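Peer 1: Can you read through this structure? Questions will come right after.
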Amino acid sequence: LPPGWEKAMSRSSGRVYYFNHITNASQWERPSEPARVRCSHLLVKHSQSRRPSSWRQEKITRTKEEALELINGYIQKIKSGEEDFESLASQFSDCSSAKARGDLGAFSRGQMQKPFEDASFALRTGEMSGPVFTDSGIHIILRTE
Ligand SMILES: O=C1[C@@H]2C[C@@H]3C[C@H]1C[C@@](O)(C3)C2
Ligand SMILES: [Cl-]
């Protein structure tokens, strides 16, 4: 299996699925390094974020658990296609990159927060992460290049 993937069993349905413990991605099909990657993200901050402030909210007060619930809901909408990642990033990301549809540009290893970097470089081109935790908050990461 590709880097960081394991087999798991669905608790509701009993069907086998696959889980990546670096990106927190999960998918039903069996899963299919560069100097740099290009990613977008959607950040949901919380009261324990290193800077609990954003363009959306001068004082961010939501709990870490409430932030995770928001992230999980956004992931549901992106995967069902009801909403686009770029649309939700522009509207709801607590990062200044919201105004760029969440795009962060290209980057190398040794520039970004470690959990963010590890998830970014473990994603395949076009693939989206599950919830990724850093000192800034909780992220959904989309690798675009
Ligand atoms: O929320 C974030 C902060 C700003 C940039 C995007 C993401 C990860 C990072 O390391 C770089 C810290
Ligand atoms: Cl790839």
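Here chain A follows Swiss-Prot for its numbers: 7-38, 51-163, in order, are the residues you see.
Method reported for this entry: X-ray crystallography, 1.9 Å.
Using N, Cα and C of the backbone, Cβ positions are placed for all residues, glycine too.
The following feature annotations were taken from Swiss-Prot:
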type    : residues            : note
MUTAGEN : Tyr23 to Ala        : Reduced affinity for KIF20B
DOMAIN  : 52-163              : domain 'PpiC'
MUTAGEN : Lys63 to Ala        : Loss of peptidyl-prolyl cis/trans isomerase activity. No effect on the interaction with IRAK3/IRAK-M. Abolishes IL33-mediated increase of IRAK3/IRAK-M protein levels
MUTAGEN : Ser71 to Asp or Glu : Loss of peptidyl-prolyl cis/trans isomerase activity, nuclear localization and cellular function
MUTAGEN : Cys113 to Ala       : Loss of peptidyl-prolyl cis/trans isomerase activity; decrease in DNA repair of double-strand breaks by homologous recombination slightly less efficient than that observed with wild-type protein. No effect on RBBP8/CtIP
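Tell me about the setting of these features in this model.
Peer 2: In the three-state DSSP classification, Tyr23 (mutagenesis position) falls within a strand. Taking the Cβ of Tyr23 (mutagenesis position) as centre and 10 Å as the limit, one finds 15 other Cβ atoms among all the protein chains shown.
The Cβ of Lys63 (mutagenesis position) lies under 8 Å from the Cβ of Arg69, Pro70, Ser71, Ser72, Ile78, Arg80, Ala85, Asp112, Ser154, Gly155, each on the same chain and at least six residues away in sequence.
Of all Cβ atoms in the protein chains displayed, 12 besides its own lie within 10 Å of the Cβ of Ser71 (mutagenesis position).
Counting Cβ atoms from all protein chains shown, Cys113 (mutagenesis position) has 22 others lying within 10 Å of its own Cβ.
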Peer 1: Give the residue counts of the domain 'PpiC' (52-163) per reduced DSSP state, in the order helix, strand, coil.
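Peer 2: Summed over the domain 'PpiC' (52-163), the classes give 39 helix, 26 strand, 47 coil.
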Peer 1: Just checking: Cα distance in Å between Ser38 and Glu51, the two residues bordering 12 missing ones?
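Peer 2: Cα to Cα across the gap: 15 Å.
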Peer 1: Could you state the whole-number distance in Å separating the C-alpha atoms of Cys113 (mutagenesis position) and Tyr23 (mutagenesis position)?
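Peer 2: Cα-Cα, rounded: 32 Å.
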